[PDB]
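> Okay, handing you the structure first.
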Amino acid sequence: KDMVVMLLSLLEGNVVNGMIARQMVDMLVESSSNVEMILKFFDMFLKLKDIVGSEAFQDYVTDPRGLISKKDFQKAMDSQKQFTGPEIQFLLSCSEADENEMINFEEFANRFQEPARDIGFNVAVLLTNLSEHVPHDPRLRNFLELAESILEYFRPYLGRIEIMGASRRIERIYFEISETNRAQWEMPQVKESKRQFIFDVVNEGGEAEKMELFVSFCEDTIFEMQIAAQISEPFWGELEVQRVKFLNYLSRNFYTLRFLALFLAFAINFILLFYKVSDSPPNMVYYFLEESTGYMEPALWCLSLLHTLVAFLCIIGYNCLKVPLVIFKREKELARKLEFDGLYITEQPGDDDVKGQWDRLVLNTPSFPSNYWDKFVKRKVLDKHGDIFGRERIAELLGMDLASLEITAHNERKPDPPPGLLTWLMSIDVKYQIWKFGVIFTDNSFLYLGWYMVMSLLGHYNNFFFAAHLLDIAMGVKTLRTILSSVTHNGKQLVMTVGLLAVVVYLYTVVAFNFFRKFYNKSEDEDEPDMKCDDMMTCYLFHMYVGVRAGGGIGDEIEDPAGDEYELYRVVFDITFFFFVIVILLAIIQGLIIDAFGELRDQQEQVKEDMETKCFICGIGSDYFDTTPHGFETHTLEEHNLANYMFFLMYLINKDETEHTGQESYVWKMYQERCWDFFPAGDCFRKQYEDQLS
Amino acid sequence: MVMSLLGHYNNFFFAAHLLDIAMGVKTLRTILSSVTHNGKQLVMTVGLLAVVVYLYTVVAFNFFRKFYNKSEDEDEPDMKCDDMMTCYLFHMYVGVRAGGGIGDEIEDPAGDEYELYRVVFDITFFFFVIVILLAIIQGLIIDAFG
Amino acid sequence: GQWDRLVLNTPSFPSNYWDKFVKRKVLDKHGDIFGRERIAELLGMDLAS
Amino acid sequence: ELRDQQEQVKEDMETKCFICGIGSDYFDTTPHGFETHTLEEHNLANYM
Ligand SMILES: CCCCCCCC/C=C/CCCCCCCC(=O)O[C@@H](COC(=O)CCCCCCCCCCCCCCCCC)COP(=O)([O-])OCC[N+](C)(C)C
Ligand SMILES: CCCCCCCC/C=C/CCCCCCCC(=O)O[C@@H](COC(=O)CCCCCCCCCCCCCCCCC)COP(=O)([O-])OCC[N+](C)(C)C
Ligand SMILES: CCCCCCCC/C=C/CCCCCCCC(=O)O[C@@H](COC(=O)CCCCCCCCCCCCCCCCC)COP(=O)([O-])OCC[N+](C)(C)C
Ligand SMILES: CCCCCCCC/C=C/CCCCCCCC(=O)O[C@@H](COC(=O)CCCCCCCCCCCCCCCCC)COP(=O)([O-])OCC[N+](C)(C)C
Ligand SMILES: Nc1ncnc2c1ncn2[C@@H]1O[C@H](COP(=O)(O)OP(=O)(O)OP(=O)(O)O)[C@@H](O)[C@H]1O
Ligand SMILES: Nc1ncnc2c1ncn2[C@@H]1O[C@H](COP(=O)(O)OP(=O)(O)OP(=O)(O)O)[C@@H](O)[C@H]1O
Ligand SMILES: Cn1c(=O)c2c(ncn2C)n(C)c1=O
Ligand SMILES: [Ca+2]
Ligand SMILES: [Zn+2]
Ligand SMILES: [Zn+2]
């Protein structure tokens, strides 16, 4: 592996048909027999690993202990028609058959899988690197064909990205994707987050912020993977292990509890349909269930208590699953503004940003970067702004002990962490907790869950309050949320047109009070008239209440204008109120909703169209890549796959800095400097070497 | 075929066959496709309509029951909101189909302590159910044509 | 998928499909890794025939 | 009709230069080429 790593280092910054790459191919050809032997070592045991697990092989295994004789092994392998004569004999020699010629094929298959994995992957990378940089060498395809199984095995783990290197050229980087990283990336919650992120940047995002948003998405996704790993499952100590297990259970099953609460709400409201009010006890009336089974009344009490418990568990499930991301994001953006902007050093927000003013409480807290990965943000800010703003003033702002900086760098102290609850009392950063709770209390999702719980408790005072919970279907079902989004999309316009409706009706009221009052007698009685327009407030209410809701406008409600001096004036008043209010203004309200359906629909189409016509990374259209058959499909899955950039960032974090290659160090340095110039923009490997590749 | 055989038991079953024009004529099938294109959304908004009407029923049963006497008779009242199931049916049956919402059907709220509360109940039910929710149903069909 | 298991061993499985030698091709492709006798049992094939 | 007019105006400004009329696709050969072109090379404010 170390020799191959040296060979891969010689290929750093190597152009297509480079002299070093062609020399390396000649070196492999000069030692072709040895290379074939090495490749024949890897595929034989990779094939052996899957053969022993095959159903046909198990038919030969007859020993109850799980062993197999050499003669039985001999007839098992040649029945697969995958190995030759000498190959089977070599496998027999490698098998540690006992004095009874019995072979433990379980350990035999797994004996070399782990020791030879690192070298096998690097050989696959070496052949892949040479093939893509010397594509017109007939001598190299022979090695690729002989290593087809090795390449196929490591295909899901061989990640490749393209970057703009320091040499002002597009370079292709090959790295390793671990099994855990790919498994976590394929989780449905992570995939849903990716779809939401893609929709946001394509719809309401810019080109200059596209890569910075993408990196921020990667940082959030990595943090969420840690949370999922922590909550996953395979006297103080006894309770703590059960407490975290209980909390993890709620975090894992947060959405099922949300569904369960919605189900219980319908069950409670179904029972409430049987309520009946009667003067007689089961001049005040009594409200009681009316059913013959006799089990619904106890069931309502049981469901009401159960619903309250589930709602309470949702809050605990939420603050252990979603709150850490909220704190992580807020700490992340605050730290960068402290360093790269000097938010509380230079600009000092002008009291109109409640978010900025609230974050002042956490600057001097000893545990400010609790969720954010960078634990040395204060150290970095001090080195950047200390000279221009004052080291002692920066330390006071960030709550840093300057005298403690050196002693920590000198040696390390190991104190006594007493596992007592009393010692745990004063170890709580009260100021940080106040800041953290303020962030949680300003979260829309947490406030909704809090309202759901409060309503559940009010349900115990009157059960009818459990009706409010049936609203949850607004966000419980995504189909309704999309439908309701068609109402809230133009919500501001809907409010204004209703306000405009109130003003136009007031103008009609003023005309009526002044000129048409006699026609507003709404009493069939003859000696006591119920005049509806003897007061402006009463007449305005009359127009807004019965006038708007009437099919034919105000004219339907008011007395006939026939045989009267003002008949023509009243026909204009009635027809104009019908047109302007009933016809035009109600069409605007309906028109806004209909237009919202079209506007939301094209946003989905626009996002889908952009993803299938342009690359998310380089921005080059699919038309250019389609010169080569299936060019755009291969480009978005192999060359500029956005998932590989996610994996490459995780690869750099786990890998030791001393082991970073020249290309890896270049990208890693720019990640720490927040410079996204390594992302290819408007260029790709295929475009840079069009003459050589074609 | 089954409906044709049932037609022999009662000839009126032969009416079902007139539905065939849905696929017999391609023009109608395209028109009907504009309804089934957003059929799932149409079902959900009707379900949403049932939930919003239930919330109005709960408010009525609790606070506005006196106004639900639908009997011109004076000694035997036909109270429509003395039971939740009856009151919910009343809102779903006459309330939704009324042009001006529930207010048109129920007794006038004038000269009463809860008059302002009842005007908000009547105007909001007109806006949310008659105006907004029926526009969504019509909006889904219109959007499907586009 | 579960309903199609009834037709795998039927003597006239490719009645309408033009390829009448699908069973022969499947046996040659998966017989070595899954067992020729087990494939024949699954597809209702007589190896001696 | 009014909605697409706003979209058309916004789309044209973000896809073509107001001065030379060359599309953003040509300038995007260079990373952030169109952004620099509309802020440094052919900025309409500089002509003012
Ligand atoms: C008010 C609803 C808030 C949310 C509105 C959305 C829901 C739409 C409609 C829902 C239906 C509501 C049920 C109404 C029927 C209840 C009748 C009743 O019990 O009326 C209650 C009135 O009491 C109350 O008002 C208590 C409620 C406190 C304040 C109510 C406001 C809710 C606060 C909301 C919390 C956060 C809200 C902020 C977010 C805004 C909304 C998102 C009287 O009893 P009762 O004595 O004779 O018996 C009790 C039996 N014993 C007395 C014998 C024990
Ligand atoms: C005379 C013809 C003018 C009517 C033109 C209508 C054009 C729009 C005008 C609207 C306001 C009309 C006020 C007229 C000013 C005074 C007229 C006069 O000389 O007044 C005339 C009476 O003529 C009339 O009856 C005019 C009747 C007007 C009815 C027109 C119906 C149109 C309603 C339009 C509602 C506006 C809402 C628009 C919303 C826009 C949404 C898109 C004689 O008085 P007077 O000695 O008995 O003592 C006034 C009475 N007070 C003692 C109370 C002061
Ligand atoms: C039920 C319709 C099924 C399809 C609905 C879509 C059509 C929309 C409406 C169509 C109009 C239907 C005509 C109703 C009037 C019939 C009155 C009548 O005869 O009512 C019948 C009721 O009997 C029945 O119900 C028999 C029918 C069996 C079950 C009916 C359900 C139909 C089964 C559907 C088969 C597959 C359906 C699955 C797909 C779902 C739909 C796509 C009674 O007689 P009658 O005794 O006095 O005389 C007979 C004269 N002698 C008795 C003297 C002989
Ligand atoms: C008091 C003002 C609160 C009204 C604010 C309305 C805002 C939304 C609230 C809706 C539910 C109202 C319940 C109020 C809680 C109890 C109030 C109270 O203290 O109750 C007050 C009475 O005040 C009232 O009359 C309030 C009347 C509310 C009418 C508001 C009409 C709006 C209808 C909205 C329908 C919701 C559907 C929304 C769908 C959304 C679709 C987009 C005194 O009791 P109580 O001693 O006689 O014994 C309670 C009676 N029981 C014995 C039966 C328990
Ligand atoms: N750089 C890119 N990386 C990945 N996909 C890209 C890129 N540029 C454009 N795309 C397009 O994004 C589309 C979305 O990816 P795709 O649908 O294959 O993802 P998935 O992981 O299989 O799951 P899902 O269907 O949920 O998105 C692809 O069809 C591809 O054409
Ligand atoms: N010649 C040009 N000069 C300026 N902007 C141009 C030119 N051609 C195209 N544009 C586009 O016009 C858009 C509008 O400019 P921009 O939004 O940056 O202006 P502003 O002064 O910051 O304020 P505002 O957001 O109110 O327009 C830019 O995003 C740019 O892409
Ligand atoms: C989690 N994480 C990052 O997400 C990260 C990083 N350096 C840069 N980034 C983006 N480090 C060191 C890190 O631990
Ligand atoms: Ca090194
Ligand atoms: Zn690309
Ligand atoms: Zn220009």
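Per Swiss-Prot, chain A residues shown: 4021-4254, 4540-4587, 4626-5037, in order.
According to its header, the structure was obtained by electron microscopy, 2.5 Å.
Cβ atoms here come from the backbone N, Cα and C positions, even for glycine.
Annotations for this protein, taken from Swiss-Prot, read as follows:
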BINDING   A:4211-4215, A:4954-4959, A:4979-4985  ATP binding site
BINDING   A:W4716  caffeine binding site
DOMAIN    A:4075-4103  domain 'EF-hand'
MUTAGEN   A:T4825 to I  Decreases threshold for channel activation by K(+), caffeine and 4-chloro-m-cresol. Decreases inhibition by Mg(2+)
MUTAGEN   A:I4897 to T  Loss of channel activation by halothane and caffeine due to Ca(2+) store depletion, probably due to constant Ca(2+) leakage through the mutant channel
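What's the neighbourhood like for these features in this structure?
In this structure, A:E4955 (ATP binding site) is part of a helix by DSSP. A sphere of 10 angstroms centred on the C-beta of A:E4955 (ATP binding site) encloses 10 other C-beta atoms.
The number of other Cβ atoms within 10 Å of the Cβ belonging to A:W4716 (caffeine binding site), over all protein chains shown, comes to 15.
Proximity of distant same-chain residues to the domain 'EF-hand' (A:4075-4103), defined by a Cβ-Cβ separation under 8 Å and at least 6 residues beyond the stretch ends, is recorded for 4064, 4067, 4111-4112, 4115, 4117, 4120-4126.
Other Cβ atoms within 10 Å of the Cβ of A:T4825 (mutagenesis position) number 15 in total over all chains.
Reduced to three states, the DSSP call for A:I4897 (mutagenesis position) is helix. The Cβ of A:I4897 (mutagenesis position) has 26 neighbouring Cβ atoms from other residues within 10 Å, across all protein chains displayed.
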> Quick one: of the recorded positions A:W4716, A:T4825, A:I4897, which has its CA closest to the CA of A:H4983 (ATP binding site)?
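Nearest candidate: A:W4716.
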> Give me the Cα-Cα distance between A:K4214 (ATP binding site) and A:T4825 (mutagenesis position), rounded to a whole Å.
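For A:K4214 (ATP binding site) versus A:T4825 (mutagenesis position), the Cα atoms are 19 Å apart.
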> I'd like to know which of the recorded positions listed (A:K4214, A:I4897, A:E4955, A:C4958, A:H4983) lie near ligand 5, counting only a CB under 6 Å away.
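With ligand 5 as the reference and 6 Å as the Cβ limit, the list reads A:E4955, A:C4958, A:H4983.
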> Which recorded positions of A:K4211, A:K4214, A:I4897, A:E4955, A:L4980 contact ligand 7 in the sense of C-beta under 6 Å?
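With ligand 7 as the reference and 6 Å as the Cβ limit, the list is empty: none.
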> Sorry to bug you, but what's the C-alpha spacing from A:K4211 (ATP binding site) to A:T4825 (mutagenesis position), rounded to the closest Å?
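Rounded to the nearest whole number, the Cα-Cα distance is 20 Å.
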> Per DSSP, what is the helix/strand/coil residue tally across the domain 'EF-hand' (A:4075-4103)?
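Secondary-structure breakdown of the domain 'EF-hand' (A:4075-4103): 17 helix, 2 strand, 10 coil.
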> Which whole-number value in Å describes the distance between the Cα atoms of A:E4955 (ATP binding site) and A:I4897 (mutagenesis position)?
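Answer for this pair: 55 Å between alpha carbons.
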> Fewest neighbouring Cβ atoms within 10 Å: which of the binding-site residues A:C4958, A:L4980?
A:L4980
> Quick one: of A:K4211, A:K4214, A:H4983, which of the binding-site residues has the smallest count of other CB atoms within 10 A?
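So among A:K4211, A:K4214, A:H4983, the binding-site residues given, the one with the fewest Cβ atoms within 10 Å is A:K4211.
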> A:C4958 (ATP binding site) to A:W4716 (caffeine binding site): how many Å between their Cα atoms?
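Cα-Cα, rounded: 30 Å.
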> Sort A:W4716 (caffeine binding site) into helix, strand or coil using the DSSP assignment.
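DSSP assigns A:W4716 (caffeine binding site) to coil.
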